[PDB]
Amino acid sequence: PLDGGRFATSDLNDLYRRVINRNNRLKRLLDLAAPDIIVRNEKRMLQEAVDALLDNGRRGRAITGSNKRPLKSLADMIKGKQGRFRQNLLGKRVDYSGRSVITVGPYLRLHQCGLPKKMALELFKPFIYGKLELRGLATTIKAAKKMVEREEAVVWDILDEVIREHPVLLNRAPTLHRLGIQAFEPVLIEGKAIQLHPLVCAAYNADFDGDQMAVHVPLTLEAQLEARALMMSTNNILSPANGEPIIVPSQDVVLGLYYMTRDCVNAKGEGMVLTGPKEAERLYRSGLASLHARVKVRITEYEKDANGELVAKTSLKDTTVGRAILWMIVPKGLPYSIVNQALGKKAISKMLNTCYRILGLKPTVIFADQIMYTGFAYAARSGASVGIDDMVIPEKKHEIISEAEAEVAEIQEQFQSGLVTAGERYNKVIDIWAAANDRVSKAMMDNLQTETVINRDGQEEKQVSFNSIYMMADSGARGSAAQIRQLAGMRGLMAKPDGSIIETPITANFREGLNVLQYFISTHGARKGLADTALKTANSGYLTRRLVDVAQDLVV
Amino acid sequence: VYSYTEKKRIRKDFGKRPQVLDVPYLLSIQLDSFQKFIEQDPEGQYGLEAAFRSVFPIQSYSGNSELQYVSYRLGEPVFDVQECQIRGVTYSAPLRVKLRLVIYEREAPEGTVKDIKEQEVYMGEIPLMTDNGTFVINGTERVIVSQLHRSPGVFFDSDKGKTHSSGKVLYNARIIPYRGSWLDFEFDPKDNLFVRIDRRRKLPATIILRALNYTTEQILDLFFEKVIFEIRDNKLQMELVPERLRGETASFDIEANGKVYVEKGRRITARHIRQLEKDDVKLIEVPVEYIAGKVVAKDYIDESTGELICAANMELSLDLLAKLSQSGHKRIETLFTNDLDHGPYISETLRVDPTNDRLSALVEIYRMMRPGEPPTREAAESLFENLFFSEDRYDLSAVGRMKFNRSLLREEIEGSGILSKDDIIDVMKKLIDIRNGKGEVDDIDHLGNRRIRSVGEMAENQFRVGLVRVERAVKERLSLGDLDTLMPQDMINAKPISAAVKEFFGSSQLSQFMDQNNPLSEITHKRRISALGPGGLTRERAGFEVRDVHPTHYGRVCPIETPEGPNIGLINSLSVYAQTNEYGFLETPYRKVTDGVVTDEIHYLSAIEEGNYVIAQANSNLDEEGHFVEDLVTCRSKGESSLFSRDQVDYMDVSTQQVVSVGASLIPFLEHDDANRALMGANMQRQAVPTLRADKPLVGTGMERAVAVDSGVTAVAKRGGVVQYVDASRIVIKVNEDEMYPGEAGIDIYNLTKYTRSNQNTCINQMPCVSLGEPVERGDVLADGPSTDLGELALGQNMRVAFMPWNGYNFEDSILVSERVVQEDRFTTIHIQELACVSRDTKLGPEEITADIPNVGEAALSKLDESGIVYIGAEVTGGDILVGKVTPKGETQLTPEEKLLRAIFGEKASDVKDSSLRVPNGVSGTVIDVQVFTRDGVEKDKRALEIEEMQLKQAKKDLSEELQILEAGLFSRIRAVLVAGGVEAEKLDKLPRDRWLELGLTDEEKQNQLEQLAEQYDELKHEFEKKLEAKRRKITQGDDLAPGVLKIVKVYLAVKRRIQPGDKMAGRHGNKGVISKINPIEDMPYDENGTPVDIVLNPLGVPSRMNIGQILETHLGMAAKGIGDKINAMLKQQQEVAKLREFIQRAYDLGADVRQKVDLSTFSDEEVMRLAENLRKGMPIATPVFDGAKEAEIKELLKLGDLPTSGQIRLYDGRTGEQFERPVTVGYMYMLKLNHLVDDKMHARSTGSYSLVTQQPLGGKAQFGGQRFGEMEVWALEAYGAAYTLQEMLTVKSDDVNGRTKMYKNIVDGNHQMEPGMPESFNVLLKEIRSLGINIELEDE
Amino acid sequence: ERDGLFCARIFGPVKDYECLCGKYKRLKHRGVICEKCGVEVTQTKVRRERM
DNA sequence: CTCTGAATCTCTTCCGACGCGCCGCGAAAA
RNA sequence: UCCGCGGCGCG
Ligand SMILES: [Mg+2]
Ligand SMILES: [Zn+2]
């Protein structure tokens, strides 16, 4: 039905009416015993009409309506992505669902997710009704709907009651791997955005760029048990593609850990011997000794015996006070030697994997949560930030570029003299430019990586530099060597879309100003990469669908 | 010097390169095209007159009647754009066409006319272009994106060897006509040449050659080269050209004139060729073996019996030579072929084609292009000739002819629009050359082979189609009807042309909705250039080759603006300086260079011309007269980068801003960030939302002024003067004494759009920005629009931003925001939605809106008025009623017992149901306007009379001010005339206006002027009277509503939106972000001066994104506000004007050899005071895109403001209080708010409506539908196991009605047990398959 | 219509447990084909079943 | 010199992620 | 009001 008593016609009806018209006309035509030409033409018209009714469009031009649209047949309703099978039978739309944008929840634990209050109310309304009937406050479901709409203060308390242990499945579209759906035990937050634990953001492949995700709630006791047992984020911490752990600290937490464990040769309070990590905490929180001070502290470590008993040992050893602070949160079974290093993402991954392989799941979960908290805290206290002065430009760059300019100039003259061919000259120009790039990159890394420092005796010493970008890239927290190379040194010798190197180097760095022709050359690779990345998803999804549908039968 | 408005707030520049060409009007690409489409033109190369000349005259095929066209006229539109949009109709103009019908006498000549009839026929409607470059088609605002289609012409392209094995390349030649069928020539791996039409089945090529009057032999003479043989005394001789032996091995001796010399077994070296040349060898004698295996060139016939022997193309042999010798042909003609050059390909084609004459080829082509029908001489001939060699079905447009002549290196630049046989032969020749290797393919995506087709051309083509439709209509009319009892308006029919135009402008893929978020969106949408649409290409098949940036795109298409996603590369943008050629190719400006010196003359070059020259770019440095500084200058020769001497350059790049479009040019410090994030930032600027208040960007690029000016968002005074009246709604300007038209009122009025719904449901408002008695120059901005400040574009706000990982709240691009900005409302926005209710003639009475409504509480009714419409200014929540409408139920008969029971229960058993309109779920706000419309003849309620009454008083006061102005002017003229003679000025001023008019000046010429002025008063009186009464008619008249609708009502609901956690928040340079925490003001970090930081960005984004622009901007912003504070403090200190003039003068003078060179000594003290007032907290900075502020100048600016030079300052933690160990970057950043409001996307369904077809829940928030649990999630559950959860999902929460009902009862009861059941969707499938004529059933039932 | 693609005689009632001509309107009439009009009185669900 | 089988060519068919959001608009049928 | 088709963006 439509407005004003009008109607919209389902496509099947038009085809059926056409077939009825033709059939009745043929019946009345045969009744009158007309010559064979008329009946044969009419019956072939009926044949084509029923052909369209069944599988419109398979043979010849499909019959079309006033909207010049190719009309849907019975066959067309089954075949295709829009057909009954793919659209309806699999992927039925479900009740008790919501969707919202995500927000980092730092204060959360590993397994509890923040949920907007309004969404919780709507999703659990059946349970609110049930408990309200249980407490007798609402005599009828009408009353329950009233008070739940009237948001009486008791309703919120009931809502806290019902969600006390009821997990929710949480999905981010599109699911790419079985880690794409996880169950959390919710907590209530104000606002209209789902708070997520930072760690699992890697597993969900989320990036908090205004990306949306959805929530469903199981209903049966059975489904709740599957959620708590199977889908709980505390379990399944190891990816099924490969045994490597999926919950890996990255970005800010890695930065905080690396800044915390790093040493500086001269710092406030260095040299003093301290009884234990407790007093190390006292010293630093009193601001009496900097985080990077190298001191001697007493520590204790434990190890499983042949029977698994944690035999203890203790001694005095050199330690940065920050690493001493770290030793608090370590579980009781870890050996100390692992922490004794400049922690990076690879090291931290090895660390968490270590405590998983040695101690139980609960120690690893607790350890991950505590390392999360501490990493964020001391990264905050770090104040590590990037300034315009950080991308220091090596003075050798002007010299190296000068040398390369001469080398290319003389080579070009040699080509103009007829001594070398165009292709040969092209190749050797590429070679000399590559050599220049290597030289300048090496020089820039050498300048950046080390800083001049003063010792206790005032003598010149050298240490790993504390330049912000260097520590950001070295720690592995959202960076690598290529980007820092492009930041201040040569950008390189990338190619045209055909793959040919343009033979004219991208000279300046991003701190310097890329010239118009330079930048416009630089954009070709960017456009090609963006287009390829955008277009790959279709084929990747298709390949996945085929593979899944081939392998769906097997079961141990 | 500077204008008054620019004097208000002068934006300091840093550009070093001097500017030459001012930025052209941004909207040209639309306006110029429609001008070419709509204005009169006698020559009429392109336009409506061109269409009329291309269709009319139309003559009866064998009669004595003719219909000829004279002229076209466009009538004035019924409504203006404002009236049109408020009414909600098409802003159209009528096409009036002068038409003549002529009838001849029967006697020859045909020109012996005997009767004519002439009149102006109405010819439908055309949507007219608005001054801001948009269409108003259905009350809505719509725009056309121009299409970058493949240019008509001829293209030679290879498959690069993918299709065939061994990488063997197969070449193709393709002809693209502007309208009609295509034509392709292709090479098969067997090196045979084939032709095809409209991608039908392949054919041998020469048949088309045979299709024309071209027998085999003559075709051979055209295509190949000849060789002559003679047989004398059983000795074979042939003529020689030395170049022929290039590439041949000397297997046999070479002898001539008694001289034998050849390197037997070796190649014929060039030395041998030169020796033959110097010997001048004309003929040589060859053995029988050489002529064996050769192919004859022509047929040979013997007269001994009258028989034909060894027809052409037949390969010679001993028997053939004996036969020809004995028969008597002493002269033999063959063709010459080499494997390296002059391939035998045509010979093989002639050996393979089954056809033997013109008829057989025509039969073949008929059999090919139309299967399933019998061949026939006349029909085949007719369809062939009309398909290819007639303007009826085929026309290579003028641009096509130009491209064609250029491709085949002809001399003529113009020619026929229809193909010719010699052209086909030339195409064959060129293709054979390409396959031989003496030619080159052409890049398909080279921008010289793409053409920008604008609005006018598309509308012209559609109108031409409609015209041919009406042409057949009138043809059959004239053919059938009598000749002297009719008149052209009878013959014509407007419906087809009008339908075609309307369908093109409404439903075509290239007529999408015109988005109106911010003026930048306006400009970038109107300047967008797309490759989609008709005749273009589809999204799902565009390969990477089309999408990549070709080197010819320089200065013509910006690499940056192009959208991300599946549309990447296919939707380009037009650069700032580029413009469209006459043929439709892309032009760019350049500066001519001479004697190593560039000069100010400007050339416009197309792509192909640019290919020839060698041009250097703006990074090159110039001095004095513009002489090149560096000896070796980098250029762009022939599409590749290199360096040359000063003497070798041809043209120089017009300006540093050449390569970038508007959207990306608005980004500061573009040359410091990676192209990926720059592209994303330029794209994402377009989604900014106008805030309640606007603030200028501290760091700008200088384009904001131009972008705002050209964009139609702002009101621009058409004539300069001094402002007479200022009000929030209207502005009144008084023009200058030298500006008035002779005999004019001299006063202008503008009405400001106050609060109306945008196209994207945002808010459009305008603010007066001038003071009383303010002088105004022409082109000055008179009313700031949304996202605009004093004529400067202002998308977002300036915020104090510090980079530090302050807590977990910045984990991935997550922005943590101070409550201080929420309290100041810096980011609040306003949204306006609309709701509609429609009245239609239901059975047993139409739907009626009324105050009374059953089953509704009293308070809800009280919100409505007596008419049933909410009062303006009443807040509404979700689900409240706005328009109280009821609808008759029909008969709804009940038995007397049931009716009595209903009466006992109450007022039930009524045949009227509720149909009132309610607020959509979750929506809330306040009502700002109610619009009502009603079919003519239907009564208008008191409310509608009320709105119409306010309308009429507004119109009446407008015209009353108009008449008072005109009375003032006319009586000023009266007083001036009286002063000029018979002066009674004191009495005139004392006496009322009637005495001014009545005075008779003793019948002088001054008295004649007084009488003329009285007549002027009279005529203006009647003019205003008739215009006002016409306005009353149009307001009072009914409405052309949809059929079946008696009356409609529309209500506008306005709501105010604030920053909310989870909302998205933009920063240009691609710094995306979600707001993740609102902190109380006392927790954020602060500086030693106690000022807290508003936004804490995650530093981790910068190193991996290489958005090093943003940090730079931050530092620059830090300097800007610094200066402002001092200026601010220096205003608070209330010190001398002169010393602050000194300070600001130093601030502007700080630039190292910048171009601006402002001199404050020329400013009056009021100007300096006003400037300082604007300069408080400001000091805007303009940095051109690639001629921007070097870091050194930013350091100098920082040191001027006493800020630390490093740009990193110490901070204190709000909650802890000790210093952060390392200094933290603190600065000022321009942050935007994006349309992705978190409170709009958040949604929760639980239980609700179900789709009728499959009982599944609906989809979409607007209909309160649930989410979709797609197949991906099915596999996700499948992997984990959790089979029970999946079953619960599928059976209860989605499909099984019985199961979900039982489950609902269980949950209400507290029992949580599953009740499985057969999904109804599967039953649906079972029935559907059962409809196919297939038995499907369950087993073991 | 009397014999159309939505015929009540063929595909069932237009409303749950209500005859086409309204002769019977009580649940006790379950499974009764109206003599006056000939339409079986049952649930509207059969409009999904009967082909 | 002719007939049959084998192999290629020519035509036809199928199909290229997915989740939303937004926007607009149906009729020679009544 | 719940129907269908086309275009646009987000992730
Ligand atoms: Mg993403
Ligand atoms: Zn009945």
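In chain B, numbers come from Swiss-Prot; the residues present are 2-1342, in order.
Method on record in the header is electron microscopy, 4.0 Å.
In case you wondered, yes, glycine gets a Cβ from its N, Cα and C as well.
According to Swiss-Prot, the features are:
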- B:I561 to S: Resistant to antibiotics salinamide A and B (MUTAGEN)
- B:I569 to S: Resistant to antibiotics salinamide A and B (MUTAGEN)
- B:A665 to E: Resistant to antibiotics salinamide A and B (MUTAGEN)
- B:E813 to K: Disrupts the enzyme's active center (MUTAGEN)
Can you list which of the mutagenesis positions B:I569, B:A665, B:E813 come closer than 8 Å to chain A, going by CB to CB distance?
B:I569, B:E813
Hey, of the mutagenesis positions listed (B:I561, B:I569), which one tops the CB count within 10 A?
B:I561
Quick check for you: of the mutagenesis positions B:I561, B:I569, B:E813, which have their Cα within 10 Å of the Cα of B:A665 (mutagenesis position)?
B:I561
Can you tell me how far the Cα of B:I569 (mutagenesis position) sits from the Cα of B:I561 (mutagenesis position), in Å?
11
Greatest C-beta neighbour count within 10 angstroms, which of the mutagenesis positions B:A665, B:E813:
B:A665
Express the distance between the Cα positions of B:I561 (mutagenesis position) and B:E813 (mutagenesis position) as a whole number of Å.
25
Return one of helix, strand or coil for B:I561 (mutagenesis position), based on DSSP.
coil
DSSP secondary structure for B:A665 (mutagenesis position), reduced to helix/strand/coil, please.
helix
